[PDB]
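Visitor: Attaching a single structure in structure tokens format; questions to follow.
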Amino acid sequence: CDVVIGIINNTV
Amino acid sequence: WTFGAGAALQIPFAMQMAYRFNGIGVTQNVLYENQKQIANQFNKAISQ
């Protein structure tokens, strides 16, 4: 995760 | 992206290229892996 601007965690 | 049939819908134009990677059929890891380089190629291209 390096250029990810908007970040959404906990993708299941 | 949608324009013409429509008005506009607030897309921030790297997201335009991110969708337009389909009109060639490629990933969005073209741009965002190569952000400033692709930007500068666009800039150098216009300057030339």
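Chain B is numbered as in Swiss-Prot; the shown residues are, in order, 868-915.
Per the header: electron microscopy, 4.2 Å.
Cβ coordinates come from backbone N, Cα and C, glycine included.
So Swiss-Prot has the following annotated:
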VARIANT   B:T894 to A  In strain: Isolate SZ3
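What's the neighbourhood like for these features in this structure?
Guide: Listed in sequence order, B:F888 are the same-chain residues at least 6 apart in sequence whose CB falls under 8 Å from the CB of B:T894 (variant position). DSSP assigns B:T894 (variant position) to coil, not to a helix or a strand.
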